[PDB]
Structures are given as structure tokens and as C-alpha cells.
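Student: What follows is a single structure, and I will ask about it in a moment.
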Amino acid sequence: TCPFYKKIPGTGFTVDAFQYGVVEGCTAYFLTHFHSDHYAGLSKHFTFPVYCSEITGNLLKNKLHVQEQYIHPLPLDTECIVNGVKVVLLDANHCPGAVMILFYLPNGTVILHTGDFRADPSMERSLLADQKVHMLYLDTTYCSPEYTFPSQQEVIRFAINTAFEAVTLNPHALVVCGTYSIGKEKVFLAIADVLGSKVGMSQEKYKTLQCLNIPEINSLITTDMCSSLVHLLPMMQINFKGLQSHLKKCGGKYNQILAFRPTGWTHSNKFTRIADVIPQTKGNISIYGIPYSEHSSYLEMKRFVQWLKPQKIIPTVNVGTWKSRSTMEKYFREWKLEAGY
Ligand code: NI
């Protein structure tokens, strides 16, 4: 049955609640982004109204074959009316098409659901600045002070310089990047751009990327692997065995692989700076784990909530254990006492 933290009080609305069958009293189903833990349950047989971004609507239509008449895409940063309630969709700084949703309840309560997000000071200048929020449904993925990670910009600088160096030293090296969902496209696109190559990938992945409105994408991606020296493979194939096999398939065009695994966090963060990151190497294969996150660090999360000053916080992640929930509630009290709301 549907958890309480997916239900918006005083409305007929749910958020990211497609795996519970017909939810009692739900008149409109919102989808924050196209990740499987959130969309699980949608298909061509869904016949309730789904409200989402344009990009998410493209992916529903083309990848899951949801019928167009049930997809209701909304423009960002625009006041819209849904079943009698004003809503706004804001950029979540997550994966392409990912949104936060502001709901303006008829009784005067204002609710922000972040979906999945990476908090940023840029958010302090959207339509959030203009009114008070009473309740915050918060992505608490990394809600503990051990979770520090560098900016996206520093991580991409490290990747570009590493790949450019390796291929300049050996023009017969192949670069491989792992993927399992949309998100983190900057990793493989920035590398291809510095090498003057397109990114080669499966037809299924190319189709997924064509749904995303990324400008000049026909310019950076391709299904012709033979013309490309940056290849995208499933994340599960980013290991020594999987990569030895791929290299066999390239028919002696290449004699070395440098591969990247963009992870969220890994405990090498508590000790090591990005500058200090080293690969695992075996033979002519090296694998770098890089801490490219599309969720808030602890400090970014803290800053956002201390700026927003909500009256109540409802966590949406790590809610399944009493020790996690207690930990989070303790941090929320600290933040409130330190900031004075
Ligand atoms: Ni997500």
C-alpha cells in the first residue's frame, strides 16, 4: 500500500506512486523524474492523468509507450492549475527532466516536494523566494555529515584532463563510460568533446538520449561504434572481465581501455581529494570511480533547508529503519536551532 510520504494532504494527488495499483482517492499522479524506483508501474495500460515535465513526458511516450492522451506535460517556472489546485514545476538539478513540485493548497498551506534533487544556491532565486513553505518533502539520500563530495565542475575537470592525457600519450587507447539510467550525461559528453569524437552507444541508449532536448545532440552521440573512441556500456560491464571482452570485440583497433564509473558516494571521499583519485589497473585496463553526484551533499542539503525555513520536514529517503529516521530528525532539530526558526 502507498506510504504516507507519497501522498499530498488536502488534494487528490500522489507523487512517484505508480507501483501500488489504483490508489484510493487519487485523481492525479505526479512523476518527478524518469528513474525506475520512481516510475515503477507505468506502461501502455495506465489510463489515469500523469503530470510531469516535457522531457519526462517524451520518455513516457517513447520508452514505456504510455498513451499520449494521459500525459500532461507542464512548462517549468509557470503557475498552472491542476484539478483546481495551483502548482509550479521547478528544476531539481538531478537528471534531465527532473523537477521539484510546489503545491498551493486551497486552505493557504504551501507544500514543496523536492523529488530527487541536488540543492544549489541558484534555487534561492526561483519562485521559491516569493513565499513561505509550510511543509517540505525532502530527498534525504545523503543526510549525514560524512557525505561530502566535490562540485560537478571539479569532477568533470578531472575526467577531461585524465582522458585527454591518456589518449594523447596513446592514440590507440579506448575510453569507456558506464551508465544505467539517464543522468550524468556531462561525464561522457565532456570527454568526447575534448577528444573530438562522438559517443558511441546501443540503439536503445541513443533513443533514450534523443528524448532529452539536449541541444546539438545529433552532434555528440552516435550508434556507429567503429567511428567513435568514447563508448558507453551498461554499468554492470565496467569490470576487468567485461572490459577485456569488449576490447576483443573492437578487432585490434585499440590496445588499452581507460574506463569511468560515475558513482554517487564512496568512503574514499572522507580521506581523499579529487586531485588524489587513482584507478584500479589490471594489464592494459584501468578503472576510475569518480564521485559525480546528482544528489545533495550534507552541507548543500543543510544550507537549503536553513534558507527555506519550513515548519515541518517529511523525509522521503532512508525512512525504512528507526536508527536512520532518528538520526535525520536529530539533524533537522540542530539545523532549526542553529538558524533560529
Ligand atoms: Ni533519481
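To match Swiss-Prot, the residue numbers of chain A are left as they are there, and the shown ones run 700-1040.
Even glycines carry a Cβ here, placed using N, Cα and C.
Quoted from Swiss-Prot, the note on mutagenesis experiment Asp838 to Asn is: Impaired nuclear focus formation, reduced interaction with PIAS and increased sensitivity to cisplatin. Among the sequence features in Swiss-Prot, the mutagenesis site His994 to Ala is noted as follows: Impaired nuclear focus formation, reduced interaction with PIAS and increased sensitivity to cisplatin.
How about a rundown of where these features are and what they're close to?
Tutor: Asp838 (mutagenesis position) carries neither a helix nor a strand DSSP state and counts as coil. For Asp838 (mutagenesis position), the Cβ neighbour count at a 10 Å cut-off comes to 24, with all displayed protein chains included.
Residues within less than 8 Å, Cβ to Cβ, of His994 (mutagenesis position) and separated from it by at least 6 positions along the same chain comprise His793, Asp815, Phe816, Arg817, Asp838, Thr840, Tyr841, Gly963.
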